[PDB]
Amino acid sequence: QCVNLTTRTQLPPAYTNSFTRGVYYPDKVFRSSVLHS
Amino acid sequence: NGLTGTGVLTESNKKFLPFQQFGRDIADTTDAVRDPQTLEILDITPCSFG
Amino acid sequence: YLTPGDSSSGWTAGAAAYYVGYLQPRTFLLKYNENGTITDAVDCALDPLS
Ligand SMILES: *[C@@H]1O[C@H](CO)[C@@H](O[C@@H]2O[C@H](CO)[C@@H](O)[C@H](O)[C@H]2NC(C)=O)[C@H](O)[C@H]1NC(C)=O
Ligand SMILES: *[C@@H]1O[C@H](CO)[C@@H](O[C@@H]2O[C@H](CO)[C@@H](O)[C@H](O)[C@H]2NC(C)=O)[C@H](O)[C@H]1NC(C)=O
Ligand SMILES: *[C@@H]1O[C@H](CO)[C@@H](O)[C@H](O)[C@H]1NC(C)=O
Ligand SMILES: *[C@@H]1O[C@H](CO)[C@@H](O)[C@H](O)[C@H]1NC(C)=O
């Protein structure tokens, strides 16, 4: 069960801007009302 | 949980996310902790003052 | 029933989109509100303003 698909149209790649996306909590400590570098 | 210290423990209003156990202030000292048996948050305040 | 094909031309795609970007080592300045949530950040190498 393994196929090579077809009926696919050609197109160049597309790009977009990330408006301040992709930030995560860098530890498991609780912090409140602060600015941390 | 192995973290030793001295101070006064009081009931807290902070509310931890499930993956958090300790809370730290700007001087990086532990000022809040989740009790590992009752799952309640406590504030730790130093003892000397004045 | 609308995708005759055989098994390699009889398929419909659907609708979805996904975006990919790559991480690098940066210094950020995160802002925690009183509830402990990160609500804003500054990328310390984007501009001279930052
Ligand atoms: C799907 O297409 C690929 C080519 O894009 C086929 O690839 C070859 O596979 C054989 C083994 O079967 C290898 O010996 C060749 O070196 C491969 N060549 C390349 C360029 O990949 C693949 O067999 C196709 N599979 C199906 C089910 O159609
Ligand atoms: C840890 O064990 C203690 C008892 O050793 C449990 O405390 C009980 O908690 C329930 C609350 O649902 C009370 O009704 C009982 O009276 C408690 N027992 C005692 C002896 O105080 C505690 O629930 C245990 N930890 C967990 C996560 O269940
Ligand atoms: C992303 O990089 C490609 C590389 O050629 C460029 O064509 C495109 O304009 C860039 N997009 C933005 C938003 O800068
Ligand atoms: C957390 O702060 C938000 C505003 O930033 C507020 O709306 C919310 O009530 C607070 N959560 C509580 C009630 O602990």
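Chain B is numbered as in Swiss-Prot; the shown residues are, in order, 544-593.
Recorded method for this deposit: electron microscopy, 2.7 Å.
Using the three backbone atoms N, Cα and C, a Cβ is placed for every residue, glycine included.
The note that Swiss-Prot attaches to the natural variant B:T547 to K is: In strain: Omicron/BA.1. According to Swiss-Prot, the natural variant B:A570 to D carries the annotation: In strain: Alpha/B.1.1.7.
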Exercise. Including all protein chains displayed, how many Cβ atoms other than that of B:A570 (variant position) lie within 10 Å of its Cβ?
Worked result: 6
For this session: Calculate the distance in Å between the alpha carbons (Cα) of B:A570 (variant position) and B:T547 (variant position), and round it to a whole number.
Result: 17
For this session: Could you say whether, by DSSP, B:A570 (variant position) belongs to a helix, a strand or a coil region?
Result: coil
